Structure formats: C-alpha cells, structure tokens
Amino acid sequence: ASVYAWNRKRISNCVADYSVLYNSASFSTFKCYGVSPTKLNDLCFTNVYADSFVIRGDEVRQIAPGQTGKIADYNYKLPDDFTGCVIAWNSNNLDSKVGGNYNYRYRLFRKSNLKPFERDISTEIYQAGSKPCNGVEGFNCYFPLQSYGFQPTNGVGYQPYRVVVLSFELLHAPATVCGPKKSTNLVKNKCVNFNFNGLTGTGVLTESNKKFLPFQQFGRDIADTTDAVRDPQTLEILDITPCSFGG
Amino acid sequence: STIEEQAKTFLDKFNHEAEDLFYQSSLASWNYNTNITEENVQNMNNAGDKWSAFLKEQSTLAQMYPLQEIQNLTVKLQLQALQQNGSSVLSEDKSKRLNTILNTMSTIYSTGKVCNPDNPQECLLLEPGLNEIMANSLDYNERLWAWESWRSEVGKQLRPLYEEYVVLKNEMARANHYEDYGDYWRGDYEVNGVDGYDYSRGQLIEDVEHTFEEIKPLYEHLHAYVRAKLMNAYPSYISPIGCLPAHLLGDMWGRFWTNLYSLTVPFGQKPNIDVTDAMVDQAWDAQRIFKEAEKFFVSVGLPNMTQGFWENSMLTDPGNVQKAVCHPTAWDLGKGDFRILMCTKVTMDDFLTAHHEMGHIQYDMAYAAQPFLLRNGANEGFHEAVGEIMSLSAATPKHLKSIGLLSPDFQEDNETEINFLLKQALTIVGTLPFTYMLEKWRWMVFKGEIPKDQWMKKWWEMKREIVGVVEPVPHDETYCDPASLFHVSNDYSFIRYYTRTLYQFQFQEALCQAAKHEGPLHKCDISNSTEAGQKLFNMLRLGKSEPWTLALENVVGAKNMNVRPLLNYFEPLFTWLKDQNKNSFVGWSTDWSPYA
Ligand SMILES: *[C@@H]1O[C@H](CO)[C@@H](O[C@@H]2O[C@H](CO)[C@@H](O)[C@H](O)[C@H]2NC(C)=O)[C@H](O)[C@H]1NC(C)=O
Ligand SMILES: *[C@@H]1O[C@H](CO)[C@@H](O)[C@H](O)[C@H]1NC(C)=O
Ligand SMILES: *[C@@H]1O[C@H](CO)[C@@H](O)[C@H](O)[C@H]1NC(C)=O
C-alpha cells in the first residue's frame, strides 16, 4: 500500500529464521539497530510488527530512528528506542510504470507531524494560509496527497523502493516467536553431557524398558534424581546412569 | 500563517507538478530527435501545448504574493521566475504581429536565395555548395558578389521589418517597466542580493569595452600579419595603410579567420598535432571514446557516469529509417534521466566535441539536487565555458601521451607551438572585436540614439575601426546588413559568447594552478589531479541557487572581470609577432576603400 496507508501486520506464535533473510544478497538495504542480525536468531520477543509500503528511492533516508522528513513527518514516524530492523529494495522492475504509477501517493500537507506508529488517513484539503478552504481548491488550497510519476527510466534515485520495517515487542505475555533450536544427533553408551529440552546433566544414556504414560516427559525415581528421559524428536524412553567414579 | 509560508507552499505545489510534465515533454523531445517521424511531431505539439497551458496559469497566479518580504533570497528568486509578465503583458495585436514578424525573419534568413547571372533560374542557399564556395576560396570577385547579393536579398526587405521588431520588442521592455530591451537581456548578469555582490545592467555595457582594448595590442599585430600574408597572397587589393574587406575574412560576418588561416599560416613545415591515424590505428570506437573521456574526468575528479545513459543516450550512426538528427546536445530530461546526442566519430576534433557535450552532461548532473527553477548555472556562459574546459584539456600533447594517443617518442618545439597558437588565436581572439562590436551595436540600436539611416552605414564605419572591414561596396540605406545574421532576427542575446571565452580562460588558468603544471597556459594539462575535480565540483554544485558574482569567487577571487588569461595564453604568439612584422607598421587605416 501507499506510504500514507502503510500496511501494519502482526505476527506471533511461529518460528522465525532471520538468517535466510540476512543471507539474502538480492535485498538492497538491510539495516539493524536493536542487535546484530546474527544474534537475532538466538534471542526472541513475544510478537512482531511489520510496516510495509513503497516510497521513492531518494526518500529511504527518512525511515530511520529519530529521522524527520515529509514522509517521516506526515506519513509515518519512528521513535529513537526502536528495536528490530529495516529492509528496503528497488521496485522499478515492478512498480515503475511506462504509463506512470500514479496510484502511490504521499501526504505533503498536514497541520502537525505524525506521531510514531500513527497514521493520518484523512484526505482533507489543506489551508496553507489564513482563509478557509470550502471544497474546490482556491488560493491557499493544495491537494494533501501528491501522486508519483514513476517511469521505467528515472535513474536510481527516482525508482520506487519497497520498505518493510520490522519491530519486535516483548510484552509481559510469554514469548511466542523465537528462532529454531538446531537439534543434533544422538550417541549412546558413552559418558556425555546432555541438555534435553532445557534439562541438562551428565551421564551415560542407555536403552530402557520403562512405560511412560503418553503425557510425561521425564521420570525421576526418588530423592528427586532424574532417571529416564524421552527424546523429543523420536519419542522413546531412554535411561541415564552416572559416569563412573571412585577412590 | 504569514504570506511567506503560503508562497513556499504554492511554489512547492507548482514545481511538483511541473517536474513530471517537463519530464514528459523532454522525453517527447528526445523521442522525436532520436526518431525523426511524423507521429513524434504530433507528440511534440500535444506535449508543448499542454506544458504551455500548464505553465502560463501558474505564472499568471504569481501576483497575489507580495514578493518583497521573503527573508530567504533563494525562495525570493524562485518566486521571481513565476512573477514575470513575459509575453502576455502586451496587447494581443502587437504580440501576434511580433510573433509573425519573428516567423518571417526566421523563414527569410533560412531561405537565403541568390542566383548567379549565368543561371538565374536556379538559385542556391547558405547550404553547402555556394556557401562552401564563398567560404572556401581564394578570390575577390565571387565572394564580393555573394556578399552584395546576400545583403541585397536579406537586408533589402528586412530594414522596416527589423525596425518594427526593435521598436516593438523595446515596447515590450517598457511593458516590463524597462526603458530598453538591452536592460532585459542584461538582467541575467544582474543581481540585487548579497551586498557587495550586487551588479547593475549598466556597468556591464562599459566593462565589455573595458576588457576589449587590452587584447587589441595583440589584435593589431595579428591584423598586421594577416595584412602581410594578404599582400603575399592578394596582389595589391589591400592598402598598406588600410585593412581587408568583409568577403576576405573567411566568414561573411568576420566571425572567424579559420578559412583565412591557410593564407596566414605561420610555418607549414610542422603541421597541427593530428592523432587521427593513431586514433583509428588503436581501434578506439565511440564507445571507447566515451569510456576514455569518463576515465580522464575521473582522473580529473568528476565521478562515474550514471547508468541508463549507456542505454538512453545515442552516440553514432543514425543510419536506417530510424533517423536521428545528431546536432551535439546534452539532455537533462529531469527525474534523474540524462541523454547525449551526437554523431561521434573517430577524430580528435570529434573527440573534443564529445568531451564538450559530456562535460555539459556532467554539469547537468552537478546541479541535480536543485529544484526545477534552480537546475541551471550561475549564468548561461558558465555551462559553455565548462564544456570547452576539457575540450582544451583533452587535446594537450601531455594528455595525449599519458593515455597513449601520441607516439611514446613524440616531442614538440617552437614551430608547432607557434602554428597551434596562431591557429587557435585566429578563432579565439579574432572574434572578440567582432563579438564586442556586434553586442554594442545591438545595445545602441535597442537604445535608439542613432537614427534610422545611421544603422548599416554606421555599423560599417564602426566595423572599419573595430574589426577592420573596408567597404568594397558600402550598404547605406536600402540594405539591412545585420539583418543578414542569424543572431539578430531570432532574439538572441549575444554577450554570453563574449563572456564565455573569458570565463573559460579564467577557469582553465585557475585549474592550471590547481593541477600542478609548469610552463605556458596553452601547454597545460589538468588530468590525474583529483583536487582539480574537487574544486570543479565546488564550483558546479552551487547551480542557480547562488548569484553568479558569488560563484565567481572560488575559482577566481576577482568578482569583477579580468582579461589576464587572454593575454597570458597567446603570449608566445604576441612575442613572435612583435619580431615578425618589424618592417610593417601595425594597425590599419579607416579611409581607403577597394573602389577608391
Ligand atoms: C520429526 O521429524 C523427523 C523428520 O521427518 C521425523 O523422522 C521421521 O519419521 C518418520 C515417521 O515415522 C519415519 O518414517 C522416518 O524414518 C523418520 N526419519 C528419521 C528418523 O530420520 C520424526 O518422526 C518427527 N517427529 C515426530 C513426528 O514426532
Ligand atoms: C505586469 O504589467 C502590468 C501592467 O502595468 C503591471 O500592472 C504588473 O505589475 C506587471 N507585473 C509585475 C510582476 O510587475
Ligand atoms: C566507476 O565504476 C567502476 C566499476 O564499478 C569502479 O572500478 C570505479 O572505481 C568507479 N569510479 C568512480 C570514480 O566511482
């Protein structure tokens, strides 16, 4: 959608692989402000918000933490404590039109600068002077929404660029979106250390004949010492024995 | 809200919609010139009429803003362009008569028609042929006859026509509250902005001749050399006291002596430095020509060329039904789109022409950030001066050997230096007196102190002293000689060319200092000096957003006008001519005539 009608999307309760998007050389601009993109795969938040639109190629500077501009002031504003990243890429091959892609419009005239995460949807004719504007444009009347004359031949700076701004919110509710875990393979009959689904400890893992009822995860016998565990990826009952020691 | 913010909003609203429509019109123009076709003619009609019908209204609504309180002088100058009466201030009848009379002057000049007496049924034009014959010849009769006929069929019926044009254009000047149209022309070189940087229309007139007499010490010596070579070539047809007629100047208006250069060759043993054999032998095409020009500019300091230019711009071979006029042009269509248009050829002269046009293109990108009303130069002469700067810089022998155009073992001496300097001065300084006299004559025919009769006879009697043209057949009343000139009938300001040579001389001099070169200015190369390119960009990026007087403060610190580079460039020629025409006396007398 156009910049004055920026598309806001909410995503939660899924695994996100930020690496592949990071490992994408076909994307023009990838600027991260919260943390390093490589580290992003590890930590996680409770939900994600995406602000997607298309602007002019020369206006990409406007979308930045604590940045001002016509697009930044009257179409979409940002705070300085932004967490997340910004992705941009040219769309002249798609959005630029030989007949002119005048569908895309932006708010040039507005009484006040737009607030962060706020949209101005009114198409009110603006008053640049002191006289009121009643319907048809007069002296101090100019259309708030200027269209775009994108052409296939307009140089790099004038091409339409798609921009998606990704923010991660970490409300007190439990985290819903997190990166993958990268489970390894399995070994047996050797003193190793394990971290099955967050339950850690050392020992030797052998086969067992116990019968876990189909909703338990692990079993301890007495004095609260874990004996059996159930492998998340194969669903079988293992057994744990401490590694040998003695005087 | 104060009116000034309303002015800013209105200007932004105007230029936003103006940029796209101007881009559409420029795209149509480039399509028509790249594709000579009937349909593109109607495209030009339907784009130009739309652009005019859009711009005229915006200029018309530029009156309710009181443009006298804007604190930002840049915004004031931006609003100044729209707050211009233009051509609609006049009444309908006078304006349409003026347009018609401009049309008839243009048609008459483009249709110069004279028949030789042996073939009165088939005339010839200024097209190659008769014009070539009267421009490339060693004779006295045919050139004189052609000059007389041209003045008697373009100047005979254009005297009242040009009188009406002058009086009506000056009346339109009063319609703009100007007592003369010369003031309207000089308004380009006039700013009332920064105190101490301001200028007036009047002062330019006097300073044009204030810098004209300083080159005349060299002009007299060059005229004496030309007269001596005429004595050795034209037998007893030029008086030793006097000077040469109009038809013996190589050009029918005395513009350049290049056609007369062969007569006044200094020394033919050492010819001009021509790399055409090497240029072809290296197998460098127009694409390689443009690439090498780009590399030379990068060494100078200007950045890489934008993409699409390799695709949108045309370079050579109009060829087939896909016709394309290739008059060397640079096209800034706006919206970050640029094109260049030539029949670029494998030649050193064509190499320099391509350098000129691509330097124009580079300056076109230089003011990219400025709005539509500021995407220009400080003055119209700076663009052409820049465009000739690298043309000067791309032909120097050091530059040729640096990129391997000349042979690795090529050396120059005094003879080739003298020949090159004389040939160059036959074009550069040989037109400055003619340029000055034409500009001043136009100023005094606009002012109107001289009566109707003192128009062509006065022009000739002044050309006798300034350019040095005797009258084999004088033109008193029934002929209009200046009317037989291209830039007299199309409303063309002509002082721009006069200032362009001085400006480019100053810029080349300053770059020569800020390029680490030693020796004479004509042997100066400014390649492989990135600081020179940085200074160039500092000059260029200002654009129309800054006054021309302010612009003339970094490259040269003299906001006024100087003539030092003109004297310094042709210094070896002057010192050679001092000892060359030792026996003959310099100067010419304005009393002898070929008829008596
Ligand atoms: C987790 O995914 C793996 C990968 O597909 C599943 O492993 C396969 O499961 C099927 C179903 O029995 C077997 O036929 C394949 O031989 C398994 N491939 C292996 C072990 O490499 C695994 O079943 C999934 N976990 C579930 C469904 O709980
Ligand atoms: C244009 O000419 C008219 C005619 O006198 C004048 O009233 C008007 O002020 C002029 N425009 C400007 C901008 O001066
Ligand atoms: C121009 O582009 C080429 C290829 O990308 C590069 O090698 C060169 O350094 C560039 N020159 C400038 C001045 O940017």
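Following Swiss-Prot, chain B residues are numbered 19-614, in order.
Looks like electron microscopy, 3.3 Å, at least that's what the header says.
Every residue, even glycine, has its Cβ placed from backbone N, Cα and C.
Annotated features in Swiss-Prot:
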type: MUTAGEN; residues: B:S19 to P; note: Increases slightly the interaction with RBD domain of SARS-CoV-2 spike protein
type: DOMAIN; residues: B:19-607; note: domain 'Peptidase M2'
type: MUTAGEN; residues: B:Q24 to T; note: Increases slightly the interaction with RBD domain of SARS-CoV-2 spike protein
type: MUTAGEN; residues: B:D38 to A; note: No effect on interaction with SARS-CoV spike glycoprotein
type: MUTAGEN; residues: B:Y41 to A; note: Strongly inhibits interaction with SARS-CoV spike glycoprotein
type: MUTAGEN; residues: B:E110 to P; note: No effect on interaction with SARS-CoV spike glycoprotein
type: MUTAGEN; residues: B:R273 to Q; note: Complete loss of enzyme activity. Does not affect amino acid transport activity of SLC6A19
type: BINDING; residues: B:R273, B:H345, B:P346, B:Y515; note: substrate binding site
type: MUTAGEN; residues: B:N330 to Y; note: Increases slightly the interaction with RBD domain of SARS-CoV-2 spike protein. In sACE2.v2.2; increases interaction with RBD domain of SARS-CoV-2 spike protein; when associated with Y-27 and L-386
type: MUTAGEN; residues: B:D355 to A; note: Strongly inhibits interaction with SARS-CoV spike glycoprotein
type: MUTAGEN; residues: B:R357 to A; note: Strongly inhibits interaction with SARS-CoV spike glycoprotein
type: ACT_SITE; residues: B:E375; note: active site, proton acceptor
type: MUTAGEN; residues: B:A386 to L; note: Increases slightly the interaction with RBD domain of SARS-CoV-2 spike protein. In sACE2.v2.2; increases interaction with RBD domain of SARS-CoV-2 spike protein; when associated with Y-27 and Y-330
type: MUTAGEN; residues: B:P389 to D; note: Increases very slightly the interaction with RBD domain of SARS-CoV-2 spike protein
type: MUTAGEN; residues: B:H505 to A; note: Complete loss of enzyme activity
type: ACT_SITE; residues: B:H505; note: active site, proton donor
Would you say which of the recorded positions B:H345, B:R357 has the most Cβ atoms within 10 Å of its own Cβ? B:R357
With every protein chain in view, what's the tally of Cβ atoms within 10 Å of the Cβ of B:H505 (mutagenesis position), excluding that atom itself? 14
Which recorded positions (B:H345, B:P346, B:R357, B:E375, B:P389, B:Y515) come close to chain A, taking a Cβ gap under 8 Å as close? none
In this structure, the one of the recorded positions B:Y41, B:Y515 whose CB has the fewest other CB atoms within 10 Å is B:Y515
Name the secondary structure element type, per DSSP in three states, that contains B:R357 (mutagenesis position). strand
By Cα-Cα distance, the member of recorded positions B:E110, B:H345, B:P346, B:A386, B:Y515 nearest B:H505 (mutagenesis position): B:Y515
How many Å lie between the Cα of B:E375 (active site, proton acceptor) and the Cα of B:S19 (mutagenesis position)? 47
B:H345 (substrate binding site), DSSP three-state class -> coil
Measure the Cβ-based neighbour count of B:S19 (mutagenesis position), defined as the other Cβ atoms within 10 Å of its Cβ. 11
Looking only at B:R273, B:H345, B:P346, B:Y515, which the record lists for substrate, tell me the maximum pairwise CA distance in angstrom. 21
Can you count the other CB atoms that lie within 10 A of the CB of B:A386 (mutagenesis position)? 16
Fewest other Cβ atoms within 10 Å: which of the recorded positions B:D38, B:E110, B:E375 wins that one? Let me know. B:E110
In whole Å, note down how far the CA of B:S19 (mutagenesis position) lies from the CA of B:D38 (mutagenesis position). 29
Set of same-chain residues at least 6 away whose C-beta sits under 8 angstroms from B:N330 (mutagenesis position): B:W48, B:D355, B:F356, B:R357
Hey, how far is B:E110 (mutagenesis position) from B:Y515 (substrate binding site), Cα to Cα, in Å? 33
Compile a sequence-ordered list of residues in the same chain as B:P346 (substrate binding site), six or more apart from it, whose Cβ lies below 8 A from its Cβ; state 'none' when nothing qualifies. B:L359, B:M360, B:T371, B:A372, B:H374, B:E375
Give me the Cα-Cα distance between B:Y515 (substrate binding site) and B:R273 (mutagenesis position), rounded to a whole Å. 12
Closest of B:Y41, B:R273, B:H345, B:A386, B:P389 to B:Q24 (mutagenesis position), Cα positions, recorded positions only: B:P389
